[PDB]
Amino acid sequence: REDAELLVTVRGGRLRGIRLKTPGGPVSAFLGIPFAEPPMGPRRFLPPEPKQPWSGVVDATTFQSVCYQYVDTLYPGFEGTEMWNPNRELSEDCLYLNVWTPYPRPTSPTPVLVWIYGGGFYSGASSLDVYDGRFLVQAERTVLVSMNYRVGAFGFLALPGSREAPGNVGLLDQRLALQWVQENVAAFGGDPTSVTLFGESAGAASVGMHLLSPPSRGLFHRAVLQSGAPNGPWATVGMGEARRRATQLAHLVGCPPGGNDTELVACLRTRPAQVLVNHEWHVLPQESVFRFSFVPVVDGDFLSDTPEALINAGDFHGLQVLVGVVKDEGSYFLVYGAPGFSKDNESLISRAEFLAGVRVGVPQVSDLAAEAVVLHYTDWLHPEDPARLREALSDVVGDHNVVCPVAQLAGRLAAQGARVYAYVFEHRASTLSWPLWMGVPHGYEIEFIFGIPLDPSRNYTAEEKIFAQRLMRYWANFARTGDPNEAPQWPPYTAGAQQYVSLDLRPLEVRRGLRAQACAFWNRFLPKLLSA
Amino acid sequence: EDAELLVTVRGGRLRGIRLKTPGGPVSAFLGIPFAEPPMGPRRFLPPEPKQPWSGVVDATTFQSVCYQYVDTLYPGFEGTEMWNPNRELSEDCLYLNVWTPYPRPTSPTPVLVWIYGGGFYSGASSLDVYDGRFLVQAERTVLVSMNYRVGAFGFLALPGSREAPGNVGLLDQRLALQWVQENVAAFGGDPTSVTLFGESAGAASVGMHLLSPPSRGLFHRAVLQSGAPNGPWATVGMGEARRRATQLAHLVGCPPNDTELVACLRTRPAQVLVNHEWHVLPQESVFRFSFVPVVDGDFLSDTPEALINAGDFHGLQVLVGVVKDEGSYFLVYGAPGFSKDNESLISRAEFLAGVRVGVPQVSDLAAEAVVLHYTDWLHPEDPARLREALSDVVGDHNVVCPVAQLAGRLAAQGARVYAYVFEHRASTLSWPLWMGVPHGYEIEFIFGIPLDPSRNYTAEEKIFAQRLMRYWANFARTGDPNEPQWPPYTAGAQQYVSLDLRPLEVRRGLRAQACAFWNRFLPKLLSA
Ligand SMILES: *[C@@H]1O[C@H](CO[C@@H]2O[C@@H](C)[C@@H](O)[C@@H](O)[C@@H]2O)[C@@H](O[C@@H]2O[C@H](CO)[C@@H](O)[C@H](O)[C@H]2NC(C)=O)[C@H](O)[C@H]1NC(C)=O
Ligand SMILES: *[C@@H]1O[C@H](CO[C@@H]2O[C@@H](C)[C@@H](O)[C@@H](O)[C@@H]2O)[C@@H](O[C@@H]2O[C@H](CO)[C@@H](O)[C@H](O)[C@H]2NC(C)=O)[C@H](O)[C@H]1NC(C)=O
Ligand SMILES: *[C@@H]1O[C@H](CO[C@@H]2O[C@@H](C)[C@@H](O)[C@@H](O)[C@@H]2O)[C@@H](O[C@@H]2O[C@H](CO)[C@@H](O)[C@H](O)[C@H]2NC(C)=O)[C@H](O)[C@H]1NC(C)=O
Ligand SMILES: *[C@@H]1O[C@H](CO)[C@@H](O)[C@H](O)[C@H]1NC(C)=O
């Protein structure tokens, strides 16, 4: 006595899933499918090995463990923090993926959406409530896949050139999952010839890196980059600085008691996973509000050059991408260490706090460059207005880290053969627990893309549910056709007209300029100065 | 004979002329010698006080114009010819002029001293737009103006040499100011109330007298119009001045010992030096200033910027301002694509080309920073926007931001500053409309030229001219232009007033965002 709809055979063996209820009807979920051998013991820091075939039926009936990661404790018990923290036990045995499909299974091959979570390459999990695929699959009849990938030291510690810790294995985790989709998604009714990757923040940077890595590029057809880009200043690190960071962590945990790499990694392997996590914060070169200790390394392998170079020199004919940002990208990060900031106050900073915030929000630039930032962002008719300083600091951090990297990628892709669509998400959710001064913070479009307002246990307003259904429709139209349009039209983004649309409760408004003036500073001038 | 027209000064007796204005007569003494003619062995040397004379000097007509290049870019065009010499060129040119009410005052009258502009290479006190008769009649002041040597004759420097020490044109101005102290009372002028006013290089001159202590005791108030001593074109270092002096010596067939070199230069006709003066500049530029004040530790003990930042300016009142479109006039003197006879709608390549020529000696890095700041990246190739942007580049770098930096430093360090922007386009203007209110075209209103019946200004423009004359003379009398009030300029509020036919409007910021680029960032970048 079984349900045939919940039984699927993949190349590795048989799976049994669970049937979820949604407001619109049932969907089939296969949660926690193993796609790699567990990377534990001698397998830690190594590239993932494909999951060996199994006999019997594996129950894919619940989310599996979260990969080991630092857990944020800035506002304990605060919904705005807790929603991003692991909702499963931490474990190095965490390489599992999730498939949601219509109930019953599609008769015709169905387009596939593949989600890559964010969290600065040091955190995140596919099991977070806000990444629940059931509403998207029910509303738009797609197949949705999400995977866990190793973060922090376990996914991106790199001793470049070494066999034992080559770096970027968290990206290879993603790639292995993408390879699993090509080989297996048709068993769930998905179309391996229509796969759209989507991600946010570090997930968006991951998506972009798969675009720029030929072995990944054959595994999908379309890409969505939400509030992140591979050319972001926090998303990559050079070979030498990666080695310095790996060596510093090893030194901090007593390894060895630099030297031979094989030996150093062997010492690192004897350390408890939690010990590495608790020391990862002490590795960074400068105090920062952003920077993350272990991120993808540009070592000539996964990425043959810097993403910026690969973007600038790329031929992108035959590609559709959808990119965008939230209205207030910088605000969320400032409450995480910038002087004068708190979610519990107005964070009306002084001029001196503004100056100190630029250094933390724009880490590792010269004084000369920091002076250029201050000049650019200061209103010299109101140089000391606290409210204006707070707003300017938010734009500094958001422009440098999210908006301008996105705009640069969008412009280069459009000019080099791809069709681009761009948005700014401008709705502040009625459920938002953050203060009003933060506006629409980083990450808070995700719940609308995934249709979370349709959850009966939540309290979104009726118009926000309509709004959520409109965005799910845009995303699914893009996955099926490469075009979010079906009514107000969404024009493509081009390097000249630079048109984008605003996403909020009102109909689409077409505007031009993704912070065009600001991003000319970050993308055209400051790069000149650096090499001088 | 008219007794009002005979004056004895320290050097002897003069005879002046009675002039007519629509408001009544005025006494004028034109072509008064204040120095020995700086000729032959005296060329390039500091001026010497005029030795006394017997008999009566005839002071009824303007004297010669000091030797200078004559602009030939639009021959016969009123816009260019109004600045060209209207008297014969001569090295025997150090004369000044005095206008007084008729009959001559018998109470000490405040004195205005005009220093003309012209990039330190040109200019004359005899130009029609500097006619002092209307200011003097309308506002009952004494007005003085002097000729000073320009070009090589006034500013060729072999620093350290006795023979060509540099800045002698500035010393010409100082001697005229010394002459005013010793003789102005004989005309009814008050030597304890002397206000200096100048435009462009004349304003830079005023600023340099403000920062040179031997000149500071010769006047009490200062007006700087479209110029500042910290302007990029206003000064030169000792090494570059020596290089320029040496290259002109080569160009006119003279040997590279300073004594030898200057002696050979002295044998060359004056016209010959003028004919080669442009060729000394290192790079091609819209500004032809080859010989300018030199920072040698003497007249200027430091750069004007260093002197400005360090000075105690309590007790000083100053009036500064700009025209609405400072850059447009300079663009037609060689910026690619520009002409008075077209709309000057330039390409982006021409805009970029024009930046290098309007900002003459900056690195590519700095130039790039300029084109980043002045590009609208939503309309990067719009010809009309590019034309206006390059006008802003040239005007901000050369006039507006040097003036704004001076005004802010002086206010923050004790001076009472009043700032204006002159926004009225003269109904008689011969330049095209796209130029707006160009550099130099506030002068005619402040000298009351619209009151001349033989000119075609409107009734409204004459009322306006009378307003400006009252502001300027109020400031000369009291250090305050007011009688809608004109508030002082401050480093914080940055308030200025708009001068046009409308009543005064108070605004904040002399291109504050643009000038933060020139006055705060770029200096940091150049050193690195
Ligand atoms: C760097 O060191 C590694 C490991 O050293 C070995 O580890 C010991 C436990 C034992 O295996 C010993 O042989 C060594 O001390 C080297 O890898 C070994 O290289 C030697 C041959 O030269 C030999 O042991 C095996 O080939 C390797 N054993 C492994 C992989 O554990 C490696 O060659 C050294 N590289 C250099 C030169 O820096
Ligand atoms: C606004 O608040 C921030 C943060 O204060 C936090 O929230 C408060 C309600 C309270 O719980 C504090 O303990 C929290 O730190 C202020 O920034 C801090 O100010 C304190 C003052 O003693 C200082 O000791 C800390 O170092 C500051 N932390 C920083 C700069 O990150 C800020 O000063 C407040 N601004 C105002 C006046 O509104
Ligand atoms: C607008 O006019 C400028 C300048 O043209 C000048 O005025 C004309 C009436 C005529 O007298 C020309 O000889 C003058 O040069 C133009 O710029 C020039 O364009 C010509 C080609 O037509 C070129 O050979 C010159 O080198 C250019 N000179 C400069 C200083 O750039 C400009 O092309 C005109 N633009 C228009 C009318 O759209
Ligand atoms: C939604 O609001 C209701 C109001 O009673 C509350 O009981 C419930 O806990 C809320 N659930 C949320 C905020 O998810």
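So for chain A, numbering is Swiss-Prot's, and the shown residues are 34-290, 294-522, 528-573, in order.
If you're wondering, the header gives X-ray crystallography, 2.4 Å.
Using the three backbone atoms N, Cα and C, a Cβ is placed for every residue, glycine included.
With a 10 A radius on its CB, A:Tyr368 (galanthamine binding site) counts 24 other CB atoms from all the protein chains. DSSP assigns A:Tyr368 (galanthamine binding site) to a helix in the three-state reduction. The galanthamine binding site annotation in Swiss-Prot covers A:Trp117, A:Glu233, A:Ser234, A:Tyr368, and the record cites a large-scale study or a structure entry as its basis.
Feature annotation from Swiss-Prot assigns huperzine A binding site to A:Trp117, A:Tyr164, A:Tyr368; the stated evidence is a large-scale study or a structure entry. The DSSP secondary structure for A:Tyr164 (huperzine A binding site) is helix.
Under DSSP, A:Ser234 (mutagenesis position) is assigned to coil, being neither helix nor strand in the three-state scheme. The huprine W binding site annotation in Swiss-Prot covers A:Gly153, A:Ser234, A:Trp470, A:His478 and rests on a large-scale study or a structure entry.
For A:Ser234 (mutagenesis position), the count of additional Cβ atoms within 10 Å of its Cβ stands at 29 [all protein chains shown]. Swiss-Prot gives this note for the published mutagenesis A:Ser234 to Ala: Loss of activity.
A mutagenesis experiment is reported in Swiss-Prot for this position, A:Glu365 to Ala, and the note states: Loss of activity. The 10 Å shell around the Cβ of A:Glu365 (mutagenesis position) contains 29 further Cβ atoms across the protein chains shown.
Quoted from Swiss-Prot, the note attached to the mutagenesis of A:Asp435 to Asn states: Misfolding, absence of secretion. In the three-state DSSP classification, A:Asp435 (mutagenesis position) falls within a helix.
The DSSP secondary structure for A:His478 (mutagenesis position) is coil. In this view, A:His478 (mutagenesis position) is surrounded by 26 other Cβ atoms within 10 Å of its Cβ, with every protein chain counted. According to Swiss-Prot, the mutagenesis experiment A:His478 to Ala carries the annotation: Loss of activity.
What Swiss-Prot lists as active site, charge relay system is A:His478 (among others).
With 5 residues unmodelled in between, A:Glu522 and A:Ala528 have Cα atoms 8 angstrom apart. Following the DSSP three-state reduction, the secondary structure of A:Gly153 (huprine W binding site) is coil. Put plainly, the binding-site residues A:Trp117, A:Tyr164, A:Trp470 were compared by Cβ crowding within 10 Å, and the winner is A:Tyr164. Counting Cβ atoms from all protein chains shown, A:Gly153 (huprine W binding site) has 23 others lying within 10 Å of its own Cβ. Straight-line distance between the Cα atoms of A:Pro290 and A:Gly294 is 10 Å, even though 3 residues between them have no modelled coordinates. Note on proximity: among A:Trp117, A:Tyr164, A:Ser234, A:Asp435, A:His478, the recorded positions of the record, the Cα nearest A:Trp470 (huprine W binding site) is that of A:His478. Take the CB of A:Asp435 (mutagenesis position) and look out to 10 A: across all protein chains shown you find 27 other CB atoms. Checking Cα-Cα distances from A:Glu365 (mutagenesis position) against the recorded positions (A:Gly153, A:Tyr164, A:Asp435) with a 10 Å cut-off leaves A:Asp435, in sequence order. A:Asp435 (mutagenesis position) and A:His478 (mutagenesis position) are 12 Å apart (CA-CA, integer value). Considering only the recorded positions A:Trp117, A:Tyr164, A:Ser234, A:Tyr368, A:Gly153 (huprine W binding site) has A:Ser234 as its nearest partner by CA-CA distance. Site extent for galanthamine: the farthest pair of Cα atoms among A:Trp117, A:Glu233, A:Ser234, A:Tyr368 sits 14 Å apart.
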